[PDB]
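One structure is given below, encoded as structure tokens.
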There are 4 protein chains.
Amino acid sequence: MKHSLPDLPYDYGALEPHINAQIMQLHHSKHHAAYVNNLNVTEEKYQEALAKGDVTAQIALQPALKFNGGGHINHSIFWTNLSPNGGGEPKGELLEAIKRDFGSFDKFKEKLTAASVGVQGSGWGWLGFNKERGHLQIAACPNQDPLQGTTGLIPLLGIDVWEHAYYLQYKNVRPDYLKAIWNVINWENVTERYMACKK
Amino acid sequence: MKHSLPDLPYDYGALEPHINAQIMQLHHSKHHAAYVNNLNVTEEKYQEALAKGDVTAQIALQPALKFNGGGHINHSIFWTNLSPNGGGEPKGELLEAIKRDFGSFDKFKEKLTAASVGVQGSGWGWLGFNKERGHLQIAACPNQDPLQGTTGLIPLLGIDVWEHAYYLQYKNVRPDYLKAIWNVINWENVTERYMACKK
Amino acid sequence: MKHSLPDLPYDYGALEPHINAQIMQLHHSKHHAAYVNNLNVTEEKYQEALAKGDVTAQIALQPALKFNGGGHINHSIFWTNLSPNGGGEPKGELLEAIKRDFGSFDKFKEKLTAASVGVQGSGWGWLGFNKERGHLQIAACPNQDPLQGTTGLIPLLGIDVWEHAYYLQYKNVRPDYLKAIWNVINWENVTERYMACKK
Amino acid sequence: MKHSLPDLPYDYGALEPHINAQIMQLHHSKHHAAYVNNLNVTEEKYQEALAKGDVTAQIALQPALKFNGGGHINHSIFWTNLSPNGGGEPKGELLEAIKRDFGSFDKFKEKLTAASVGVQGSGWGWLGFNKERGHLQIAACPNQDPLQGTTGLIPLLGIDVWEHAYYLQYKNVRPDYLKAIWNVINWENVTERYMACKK
Ligand SMILES: [Mn+3]
Ligand SMILES: [Mn+3]
Ligand SMILES: [Mn+3]
Ligand SMILES: [Mn+3]
């Protein structure tokens, strides 16, 4: 079982004018493609190392596995979090959980925006689900470090704040990108990840 | 004594076609300007905190100080490392030190290139001077973490590999940026930092 | 400011047989004492660096300030968290907050124990208060990194799991130390810190 | 592979009075033993994760693999670095390499001592070999992070400065432990590791 680059559920230009086709094409077809290939390359090296019990080689490979493995996980989620039919507000139990845990939908937007803009360097802003406490929680992750593997939280909604995610369009003004991305959020997908946690 | 944004020693377009004016203008007039202002803001908060002995406030501010303080230091060095009259190879004692410590000028280029391309996320590649051992040394730093404050090495030549340093021109192909930047290296300035370490 | 080593609120042997007098004496009069002395030394150097605008020197000092500064913060709270009159269970609003957020007092005990035993290397287990969410939260911190300065949580109860906190008595068996320490928790102080977080 | 706890090359009390038998026995039969058992447990979980392509699970396991894996690597070298027949100074090519790279044996001793005493929290001091530059190098590592896996340096001589390595005998006075340990260094083994690095 090899990992593969998933096809995008929409055309590269489907999110215009909020995210233009050139960013989407570069972000998906160059960046994500590289993470999955290097993940596959890295897993073969680690697979060899684990069989020989070469702990030094296993440990030397951990950054490459985390970096490329996280990149694959994160972008694969990210594409599903966006939709040309998205935007607006969530409904039903997710909306009620957000009001419950954050006060209002607007306060949640403020807190996730603040977490994303506050990332020093490259990283991600997340809405996550805390299985232990049974409530929603906002977290930020550096580089391509994935949410669940490093915090235990189930990822619901991720915001890529790597400069390659917005720079061609918004240059250094990260707040403009965060403002625009709310217009294409696929709350149906966010809701489906959330409902899968509860039973 | 307040920190200030230094003027560039050349026109925004002086490094064309290797680095185009739009990157230089954005990199200097937006990014660097923000680091120095936030550094000044952060120092006032810390200056208050240190007077009251509020250790919690001092510690809470450390990331902001390191991030914005490093950004100011790094870019201020970076501008001097580039020149429209640069490129080529160094001469004199610096050239001899490089052959001595790295084998050849081309091997040094390979090693600094590899360190820079290998940065996962945002960071810097450096040629530094090890005062303790008295030789040259290559190091990589994450985000805006400055070389001397965190490693003890004296910075000689820095390569900004933040995506805002190349993405508008070279997109995701960081190796193309590293190849081009060798054409505008100010070896005179690199030499002057190096000679200041020796006595 | 010139920080000072606080006097202990009890005799070094007051917690026997749960924590023996030699640990308390070494932990207070040698270990804590060293952090205070080095904190004062570190703060003096930092004040000079800030006056000259030496950003490099400020950044070089951050590990010593956080480590020794945190050590002072952490132990000063820790001593107030213990009492020969301690142990048992809390009452009133703190007990109700624990039931709300953790289910029961026993489950809180199990989770804080797990957080403390799970620390890899040197560090601390904490019960803290999250002002943003208005609930209790368990956290672990590495080395002497202090809870509030690095996480924003208000410390209520801290467990030092540096080996110097137990090794003379409990050797490598950290669970025995954790089981014993519940017997000397000053729940009256934990209650006062919690009430101070509320309006 | 199924890693195993290595037999000690000497009696637990063979290094008295420099390192007492109780530390050696606890350090070998409890501390090292725990790393091996948890390493085998951790490797089994990782093999399953790799088979299912569960990248999240692979990443969640990295801290346990590095910590317990490094603990096995580090202590296995450490035991071979000590000998009742040890102490004194090295001879031959190792002694000459030290003079070349550090000036004198005494200065090497001062610097490795400083590197070991300067570790904040748990960790190790190392003399290592840098294959790239072809010279000796002093490094410190946190917790059980292993030298070669995280830095690329070949370990020659390691100093465990976890408190469990000295506290029963030397209490908080790490310099006394460091001064004493020179008396039991197996320079014959250090020499064999160094020669193995050369062609
Ligand atoms: Mn991305
Ligand atoms: Mn830059
Ligand atoms: Mn302590
Ligand atoms: Mn040990």
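FYI, residue positions are counted from 1 along the chain as it appears here.
Backbone N, Cα and C atoms are what each Cβ position is placed from, and that goes for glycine too.
For the recorded site, D:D160 (Mn(2+) binding site), the DSSP three-state label reads strand. Packing around D:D160 (Mn(2+) binding site) is summarised by its Cβ count: 24 other Cβ atoms lie within 10 angstroms of its Cβ, all protein chains included. Annotation source Swiss-Prot lists Mn(2+) binding site at D:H27, D:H75, D:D160, D:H164.
The DSSP secondary structure for D:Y35 (mutagenesis position) is helix. Packing around D:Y35 (mutagenesis position) is summarised by its Cβ count: 23 other Cβ atoms lie within 10 angstroms of its Cβ, all protein chains included. Under the heading of mutagenesis, Swiss-Prot lists D:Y35 to A, H, N, V or F (Swiss-Prot position 58) and annotates it as follows: Reduced enzyme activity.
Swiss-Prot documents D:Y35 to F (Swiss-Prot position 58) as a published mutagenesis change and attaches the note Loss of nitration. Enhanced dityrosine formation on peroxynitrite treatment.
Here the C-alpha separation of D:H75 (Mn(2+) binding site) and D:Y35 (mutagenesis position) works out to 10 Å.
In this structure the alpha carbons, written CA, of D:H27 (Mn(2+) binding site) and D:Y35 (mutagenesis position) are 11 Å apart.
Look at the binding-site residues D:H27, D:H75, D:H164 and count other Cβ atoms within 10 Å of each Cβ; D:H164 has the fewest. What surrounds the Mn(2+) site, by Cβ distance within 8 Å of the Cβ centroid and not counting D:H27, D:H75, D:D160, D:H164, is the set D:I23, D:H28, D:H31, D:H32, D:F78, D:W162, D:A165 from the same chain. Across the fold, the C-alpha of D:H164 (Mn(2+) binding site) and the C-alpha of D:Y35 (mutagenesis position) stand 14 Å from each other.
Those recorded positions from D:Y35, D:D160, D:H164 lying by chain C, with Cβ under 8 Å from one of its Cβ atoms, are D:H164.
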